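S.K.: Supplied in structure tokens, the structure appears directly below.
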Amino acid sequence: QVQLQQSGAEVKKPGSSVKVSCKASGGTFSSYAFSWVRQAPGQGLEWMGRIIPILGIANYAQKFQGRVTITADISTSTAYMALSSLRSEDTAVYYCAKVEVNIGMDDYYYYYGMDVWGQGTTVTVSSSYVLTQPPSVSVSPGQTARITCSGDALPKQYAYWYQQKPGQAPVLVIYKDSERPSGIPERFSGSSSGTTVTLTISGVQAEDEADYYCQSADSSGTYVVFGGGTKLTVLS
Amino acid sequence: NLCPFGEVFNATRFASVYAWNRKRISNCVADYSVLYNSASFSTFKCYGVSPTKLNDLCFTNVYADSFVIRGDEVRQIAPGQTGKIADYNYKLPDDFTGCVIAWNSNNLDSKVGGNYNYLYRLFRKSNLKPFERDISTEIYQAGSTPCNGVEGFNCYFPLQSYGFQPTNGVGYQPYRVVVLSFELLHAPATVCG
Ligand SMILES: *[C@@H]1O[C@H](CO[C@@H]2O[C@@H](C)[C@@H](O)[C@@H](O)[C@@H]2O)[C@@H](O[C@@H]2O[C@H](CO)[C@@H](O[C@@H]3O[C@H](CO)[C@@H](O)[C@H](O)[C@@H]3O)[C@H](O)[C@H]2NC(C)=O)[C@H](O[C@@H]2O[C@@H](C)[C@@H](O)[C@@H](O)[C@@H]2O)[C@H]1NC(C)=O
């Protein structure tokens, strides 16, 4: 049970630089790893980079060549993400989320997926591998809905699902291809076959109406990637 | 200056296959003659690249994974294979770039009366993905009764001990396995001949 309170909103002109900091309270900081996702206004989730503080290892998405640099201060138990050469396209909400990781005493680490998200930070400025996700599926209020997610790297890497209700930070409801978190209710189920993964909701409610994104990593595992998105609205 | 291949192979201690050690090697010139042209290598297969041209190849990063298994299990280490090891212990992708090297270790890792210091994972509820390692001891729940830390009654401890002895057939004898993977990342290259 660990919470994250990111810093307040910022405004900058094109070409400026923004620093966003999410303090993580509870637990032990050296045990965790952190990553950064940006939500373009009205568009899907977009991953930037992650960091493992105790080993000081960080990798960023290739679209941000050297603009973004991630760091953290174990002394202060905070994570810093800093963007430079700002542009209008960078206008988005920036989320900081805790990645549940595994770090070995020999040089082994495996990353897994983001379970705890921050409140969010909105920043405004103005002056090759993809997961294919069906854009929208509708289902009847007593029935069951199946949402797919298909990339050619899915036997090699795990998949994770996050539930983003409108005006809300994402919530992980299914992890490690098909695992059940303590919070999400029993109705949520996952399954993987070949290069296909499906999310399964048993007797879907109207409660369970939100965008769903499937996050998985590169074939190499170096970069994570996000699905285009899926709007599940339960038809009346 | 040189990659520590001698430290990896000729080591006093080897880990069990479920807790397989991984050592990241980087920023070192690699002489593959010693590894390629060495005696007593029961198995030595390279899938991604040729061992002849291996010495002159150049990569971003190279990892050396090393562990101990039985003799009948050496065949499972190849890519796209299945078993109680290839699924619950140590898995390689089908885009494997690298080599697998094994040798007979019956003198070192077999004690008279049974070596119960070497284990493998027997039961698990899901295949792991390649290059993933699970050290957990959480009990495998086979059915309705929740285990709740108590074994028996359709609940077992999930790791089994190899139980090596000197008076065993070669297939049931321990073997020392070293897997070499070449990361070839989109970054500056650091190791080659
Ligand atoms: C680690 O290395 C030691 C030195 O061996 C040398 O380095 C390694 C990296 C490799 O290149 C070897 O080819 C080199 O020789 C090992 O101890 C030496 O092992 C050699 C055999 O490799 C052994 O020679 C024996 O000589 C008899 C002749 O009477 C011959 O019939 C045998 O077949 C064998 O060739 C040396 O006596 C020995 N030297 C010393 C100082 O101990 C070491 O362990 C050994 O390796 C195997 C072959 C068995 O001899 C084991 O009982 C012994 O522990 C290497 N491995 C480990 C885990 O320590």
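The numbers used for chain B are those of Swiss-Prot, and the residues that appear cover 334-526, in sequence.
So how was this one determined? The header says X-ray crystallography, 3.1 Å.
Positions of Cβ are set from backbone N, Cα and C atoms, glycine also.
Swiss-Prot lists these features:
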- B:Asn501 to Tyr: Increased binding affinity to human ACE2 (MUTAGEN)
- B:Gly339 to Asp: In strain: Omicron/BA.1, Omicron/BA.2, Omicron/BA.2.12.1, Omicron/BA.4, Omicron/BA.5, Omicron/BQ.1.1 (VARIANT)
- B:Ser371 to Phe: In strain: Omicron/BA.2, Omicron/BA.2.12.1, Omicron/BA.2.75, Omicron/BA.4, Omicron/BA.5, Omicron/BQ.1.1, Omicron/XBB.1.5, Omicron/EG.5.1 (VARIANT)
- B:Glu484 to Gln: In strain: Kappa/B.1.617.1 (VARIANT)
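Describe the structural context of these features.
M.R.: Its own atom aside, the Cβ of B:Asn501 (mutagenesis position) has 15 Cβ atoms within 10 angstroms in the protein chains shown.
Within 10 Å of the C-beta atom of B:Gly339 (variant position) sit 11 other C-beta atoms, taking all shown protein chains into account.
DSSP assigns B:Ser371 (variant position) to coil, not to a helix or a strand. In this chain, no residue six or more apart from B:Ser371 (variant position) has a CB-CB distance below 8 Å.
Shown in sequence order, B:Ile472, B:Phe490 are the residues of the chain, 6+ apart in sequence, with a C-beta less than 8 angstroms from the C-beta of B:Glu484 (variant position).
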S.K.: If one measures from the C-alpha of B:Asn501 (mutagenesis position) to the C-alpha of B:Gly339 (variant position), what distance in angstrom results, rounded to a whole number?
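M.R.: Their Cα atoms are separated by 29 Å.
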S.K.: Mind pulling out which recorded positions among B:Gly339, B:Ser371, B:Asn501 sit under 8 Å from chain A, Cβ to Cβ?
M.R.: none
